[PDB]
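Inspection log for the structure reproduced underneath, given as structure tokens.
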Amino acid sequence: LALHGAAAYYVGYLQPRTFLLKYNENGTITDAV
Amino acid sequence: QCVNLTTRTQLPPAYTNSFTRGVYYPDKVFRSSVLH
Amino acid sequence: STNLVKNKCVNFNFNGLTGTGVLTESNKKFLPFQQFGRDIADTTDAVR
Ligand SMILES: *[C@@H]1O[C@H](CO)[C@@H](O[C@@H]2O[C@H](CO)[C@@H](O)[C@H](O)[C@H]2NC(C)=O)[C@H](O)[C@H]1NC(C)=O
Ligand SMILES: *[C@@H]1O[C@H](CO)[C@@H](O[C@@H]2O[C@H](CO)[C@@H](O)[C@H](O)[C@H]2NC(C)=O)[C@H](O)[C@H]1NC(C)=O
Ligand SMILES: *[C@@H]1O[C@H](CO)[C@@H](O)[C@H](O)[C@H]1NC(C)=O
């Protein structure tokens, strides 16, 4: 961080999972299960 | 040189919830109009 | 490398990937980090 200001940060941890991803007609992921 | 910062109030840690966050593209193949 | 010929069935080699078929102009827009496009049956149907 830096010193002299308003900041907030969040940390989470990844696990091996199976996801169902949705691709629209432009190729972007818009939803997941 | 290293300086140990003082004058910092200690507080209990805080938690929150991730609402369907953290999804990334698994590979580099283009796909469209599909459930994968 | 040879010339690019369209609208005819032609054996093709793209960056080492070989196949047969007919090439047409596409409206798909690839993000900069991708090179091939694949359909539901997982076969390659688009190429930059
Ligand atoms: C900030 O505080 C740490 C203590 O957490 C100091 O590190 C210690 O330094 C002494 C002397 O070099 C060592 O005997 C200890 O083992 C160190 N402790 C740890 C946990 O490493 C550090 O020197 C301080 N920084 C300053 C005074 O600038
Ligand atoms: C998120 O995780 C934290 C850390 O495990 C949970 O905090 C604990 O909650 C239980 C039950 O309320 C307490 O008995 C523990 O003392 C808490 N630990 C700490 C370090 O505070 C928290 O409940 C979890 N869920 C939410 C919604 O915050
Ligand atoms: C897809 O691309 C078209 C053309 O750029 C754009 O108009 C549209 O908003 C995009 N998104 C969707 C969901 O169709």
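What you see of chain B is 14-49, where the numbers are those given in Swiss-Prot.
Quick check of the header: electron microscopy, 3.1 Å.
Even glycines carry a Cβ here, placed using N, Cα and C.
If you check Swiss-Prot, you get these features:
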VARIANT   B:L18 to F  In strain: Beta/B.1.351, Gamma/P.1, 19B/501Y
VARIANT   B:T19 to I  In strain: Omicron/BQ.1.1, Omicron/XBB.1.5, Omicron/EG.5.1
VARIANT   B:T19 to R  In strain: Delta/B.1.617.2, Omicron/BA.2, Omicron/BA.2.12.1, Omicron/BA.2.75, Omicron/BA.4, Omicron/BA.5
VARIANT   B:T20 to N  In strain: Gamma/P.1
VARIANT   B:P26 to S  In strain: Gamma/P.1
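Overlay of Swiss-Prot feature records on the structure.
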| residue | record | Cβ neighbours (10 Å) |
| --- | --- | --- |
| B:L18 | variant position | 6 |
| B:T19 | variant position | 5 |
| B:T20 | variant position | 4 |
| B:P26 | variant position | 4 |
Exercise. Which of the variant positions listed here (B:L18, B:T19, B:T20) have a Cα atom within 10 Å of the Cα of B:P26 (variant position)?
Worked result: none
